[PDB]
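A.B. asks: Structure provided below as structure tokens; questions to follow.
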Amino acid sequence: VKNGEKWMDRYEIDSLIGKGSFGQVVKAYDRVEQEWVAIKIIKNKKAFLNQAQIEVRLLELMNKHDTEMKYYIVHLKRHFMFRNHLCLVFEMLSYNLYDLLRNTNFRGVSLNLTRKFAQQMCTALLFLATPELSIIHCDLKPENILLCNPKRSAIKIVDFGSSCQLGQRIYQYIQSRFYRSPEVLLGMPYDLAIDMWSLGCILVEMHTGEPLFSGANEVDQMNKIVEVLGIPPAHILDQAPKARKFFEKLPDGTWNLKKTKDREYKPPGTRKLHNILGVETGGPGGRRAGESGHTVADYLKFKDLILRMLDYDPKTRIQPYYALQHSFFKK
Ligand SMILES: Nc1ncc(Cl)c2sccc12
């Protein structure tokens, strides 16, 4: 595909926006609606297609509801088949929250702009919790969240390439390693709560500039989580099929971390979030200090809400509705 190309008397190709594992996305001009659109083209094999067909069904299912909460999700306009390649057409958006982080030289955005991103994102999760919908994203992270307009702070979610309805699971190795939840590490079955774990991890990083849990492999990842939150509740490890990839059971019935050939890893639960945020010490690297809106009383409300998102037990973890009513959002 090259600049100039006309497709079936309607779409005029301009350029490549993005690559992917699924195929290519492009910038084209529609002559019926007379507006610019983004076209995502699937690679021509039996494998990507079948998943794509699911992506389309899940998007259409969402277009049918018309609530005040569906406006935090990218809008799908059309789909059609051409030169044996499934093609999806969406509205144009701006750059993503990773580029944004990279333009601060990884120093982070304000608490006040962090709050505005969290509010919008808790709303989108509450929309997918609609009983007649019940959708799990399975791949939340900065790259998959886009600004609506480069002048403004409105956002929307994209890439429903891994998504699945409650009780329709295909794979067990899902999510991006940095944003993977403890139940998926322990090979247990998953519901909607895994997307709320990812949000916690994302929000911390948008204020500090660096990831919360940056593992180089599955064993590395779990150890950087025990550093902050300690050993998980016994009742959970006793059901988890891959609990002995990370821990050991004792005669009385208590668990501990496994052996390892030693220059890293602090003791369980001693890397308190308290210092990762710099609550009583003027923010990350005390870079705020002078700055107004970054008072100690506002920092404790952020700390409390993050720690409700990083509960090990997914039955007792906080849900979209109750998070929108937290003291951190109160005026
Ligand atoms: N600019 C964009 N608008 C919409 C979508 Cl879905 C995508 S995917 C890559 C860039 C981009």
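Chain A residue numbers are taken from Swiss-Prot; in order, the displayed residues are 149-410, 413-481.
How was it done? The header gives X-ray crystallography, 3.1 Å.
Even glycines carry a Cβ here, placed using N, Cα and C.
Sharing the feature lines straight out of Swiss-Prot:
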type	residues	note
BINDING	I165, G166, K167, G168, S169, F170, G171, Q172, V173, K188, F238, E239, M240, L241	ATP binding site
MUTAGEN	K188 to R	Abolished protein kinase activity
ACT_SITE	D287	active site, proton acceptor
MUTAGEN	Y321 to F	Mildly reduces kinase activity. Does not abolish autophosphorylation on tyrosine residues
A.B. asks: Taking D410 and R413 as the modelled residues on either side of 2 missing ones, report their Cα-Cα distance in Å, whole number only.
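C.D. replies: Distance across the unmodelled stretch, Cα to Cα, is 6 Å.
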A.B. asks: Of all the recorded positions given, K167, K188, which has the fewest Cβ neighbours within 10 Å once its own Cβ is left out?
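C.D. replies: Across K167, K188, these recorded positions, the one with fewest Cβ atoms within 10 Å is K167.
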A.B. asks: Of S169, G171, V173, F238, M240, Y321, listed as recorded positions, which ones have a Cβ less than 6 Å away from ligand 1?
C.D. replies: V173, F238, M240
A.B. asks: How many other Cβ atoms sit within 10 Å of the Cβ of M240 (ATP binding site)?
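C.D. replies: There are 13 of them.
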A.B. asks: Give me the count of other Cβ atoms within 10 A of the Cβ belonging to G171 (ATP binding site).
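C.D. replies: So the Cβ neighbour count for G171 (ATP binding site) comes to 18.
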A.B. asks: Just to confirm: which same-chain residues, 6+ apart in sequence, have a Cβ under 8 Å from the Cβ of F238 (ATP binding site)?
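C.D. replies: The list for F238 (ATP binding site) reads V185, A186, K188, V222, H223, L224, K225, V306, given in order along the sequence.
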A.B. asks: A 10 Å Cβ contact count, applied to the binding-site residues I165, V173: which residue has the minimum?
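C.D. replies: Taking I165, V173 as the binding-site residues, the minimal 10 Å Cβ count falls on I165.
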A.B. asks: Cβ atoms within 10 Å, counted per site: which of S169, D287, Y321 has the most, among these recorded positions?
C.D. replies: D287
